[PDB]
Each structure stands twice: as structure tokens, then as C-alpha cells.
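**Student:** Would you mind keeping the following structure in view while I ask a few things?
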Amino acid sequence: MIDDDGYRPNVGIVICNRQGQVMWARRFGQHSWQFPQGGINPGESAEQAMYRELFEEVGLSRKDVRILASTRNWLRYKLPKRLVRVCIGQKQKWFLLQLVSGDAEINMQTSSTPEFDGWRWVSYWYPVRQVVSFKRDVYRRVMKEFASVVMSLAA
Ligand SMILES: [Cl-]
Ligand SMILES: [Mg+2]
Ligand SMILES: [Mg+2]
Ligand SMILES: [Mg+2]
């Protein structure tokens, strides 16, 4: 499950529309919001894990989205020492998806273990200043990499 360095291989998902917005989801039973992210299971490609977690967490099919971009290397963050439960952080590949189906297709309850209560569209800049602190450096990098593509859709 975990590599030699203590990092869990993980995929993260930025879903956008053609209005310069991204999909912002509220953590189940909490007050904090984030992008979907999920662990890569043994034997999966990153893209496979992404589509699995896409449905598990957001209820979307491959058929509902198109992949616009992905990050070319692993982005890493470490967990706060207090939050460590061995896994000391995640190494993430991030995907940029455009939602092409209707907003109504997003469903947080297709799986037996929902991770989000629900969602809303937010302005492109919003996530970097709103995500939990220990993910902010990764988020800054991700949004910088995806920025030109999302803006192109909104032009
Ligand atoms: Cl549209
Ligand atoms: Mg998750
Ligand atoms: Mg998940
Ligand atoms: Mg998972």
C-alpha cells in the first residue's frame, strides 16, 4: 500500500466547467472543503484509480467528463504530526476534468462510504486560500498548472 518513503500513492481531481469555476466539495460531517482525492489501490493505474474515486466520491462516470490535463510528476504533502495514525503523507497525481454532463449528475451517495455532503461551484482562485493549511502548497502548484486550460474554456 505504502512506498518506502511513507507516502500513500493518491490521485486528486479538479473538475471544472466553462465558466472559470471548479467543483468544491464539503467533507462529510465537517466544515472544511476540498477537491476529491483518493488512494491508488494495488494493481491500478493512476487513471484507473481516478475514475474509480470519481464515481465513489462524486457519482460521475467516465462518460460525464473529459480529461483536460494531468500533473506530470508526483506532488507530495506530509500530514501534521498530530494527525498521523505507517503513512506520513500522500504523493499525488492530479487530474483536470471538464464536466460535460449536467450538474445534476453529481451524486455524493453512489458508494457505501460517502466522503462529501455535497458541493458547489467556486471561483478558480478560491481553493488555494480555503483548503486546510497542510495541503496549500500542493494546491497552489496544481491550480497554477491547470490555470491556462480552465481559462481557455471560459474565453
Ligand atoms: Cl456550458
Ligand atoms: Mg477521498
Ligand atoms: Mg475515496
Ligand atoms: Mg479510496
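The numbering of chain A matches Swiss-Prot: 1-85, 91-160, in order.
A Cβ is built for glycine as well, from the same backbone N, Cα and C atoms used for every other residue.
Swiss-Prot lists these features:
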{"type": "MUTAGEN", "residues": "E53 to A", "note": "Loss of function"}
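So that I understand the layout, could you describe where these features sit and how close they are to other parts?
**Tutor:** Under DSSP, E53 (mutagenesis position) is assigned to a helix (H, G or I) in the three-state scheme. A C-beta separation below 8 Å, combined with a sequence spacing of at least six in one chain, links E53 (mutagenesis position) to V11, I13, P36, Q37, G38, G39.
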**Student:** Could you give the Cα distance in Å between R85 and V91, the residues bounding a stretch of 5 unmodelled residues?
**Tutor:** 7
